[PDB]
Amino acid sequence: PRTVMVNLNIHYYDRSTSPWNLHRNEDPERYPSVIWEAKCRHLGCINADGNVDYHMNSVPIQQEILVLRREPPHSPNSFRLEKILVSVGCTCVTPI
Amino acid sequence: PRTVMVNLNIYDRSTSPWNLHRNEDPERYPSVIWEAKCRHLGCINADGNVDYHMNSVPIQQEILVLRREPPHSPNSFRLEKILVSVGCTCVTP
């Protein structure tokens, strides 16, 4: 147990060939409770003509992020640090 | 004001590829954050060549981190928002 104190008071890509939308992911047992996650708009990538090219793939960029998990569950003042995978945007990839 | 206890015990084929840079900050938890840096200004063509007709742009995301409060404190923090480069996307200029 590595217990620390934390004060919780804090103090564009539309032209992408692999564009994305943001999805509201909510968890009451987590701090921060809301995490906005990227979801690729298409399976393929946008052409020079503005069309979807299915020989290319829009893939989500997944990053490991540290979040706070209520420990014990429902606790207003006690947490454990947790690693979660979050989709942070989309990139365009050549298939294997 | 809002003090809580925290237990600290826990794309190569891209047209806009990136490299990871280890960003270090002693006054931050986590001290180590891997940040993306676009390999090129352009995007990779169907031919495997860098094409200046398109741009690799970093995707910047706001992340919650812990800032040592008071400074240098091993066990006391304040929640902070920082901008981190998390990958690269390819954009039409």
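All residue numbers given for chain B refer to Swiss-Prot; the residues shown span 42-51, 67-149 in order.
Header lists the method as X-ray crystallography, 2.5 Å.
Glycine is no exception: its Cβ is also placed from the backbone N, Cα and C atoms.
Taking the Cβ of B:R69 (mutagenesis position) as reference, no residue of its chain lies under 8 Å away while being at least six apart in sequence. Under mutagenesis, Swiss-Prot gives B:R69 to A with this note: Impairs binding to IL17RA and IL17RC.
According to Swiss-Prot, the mutagenesis experiment B:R78 to V carries the following note: Decreases the affinity for IL17RA by 5-fold. If you draw a 10 Å sphere around the CB of B:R78 (mutagenesis position), it holds 8 other CB atoms from the protein chains shown.
DSSP assigns B:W90 (mutagenesis position) to a strand segment in the three-state reduction. Cβ neighbour count for B:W90 (mutagenesis position) (all protein chains, 10 Å cutoff from its Cβ): 14. Quoted from Swiss-Prot, the note on the mutagenesis of B:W90 to V is: Has no effect on the affinity for IL17RA.
For the mutagenesis experiment B:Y108 to I, the note given by Swiss-Prot reads: Decreases the affinity for IL17RA. DSSP assigns B:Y108 (mutagenesis position) to coil in the three-state reduction, placing it in neither a helix nor a strand.
Within the same chain, residues at least 6 positions away in sequence whose Cβ sits under 8 Å from that of B:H109 (mutagenesis position) are B:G98, B:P149. Under its mutagenesis entries, Swiss-Prot includes B:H109 to S with the note: Decreases the affinity for IL17RA.
Annotation for B:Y108 (mutagenesis position): same-chain Cβ neighbours under 8 Å, separated by at least 6 residues, are B:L97, B:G98. Among the mutagenesis positions B:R69, B:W90, B:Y108, the ones with a Cβ under 8 Å from a Cβ of chain A are B:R69. The two recorded residues, B:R78 (mutagenesis position) and B:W90 (mutagenesis position), have Cα atoms 5 Å apart. Once the 15 residues left out of the deposited model between B:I51 and B:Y67 are set aside, the two flanking Cα atoms are found 26 Å apart.
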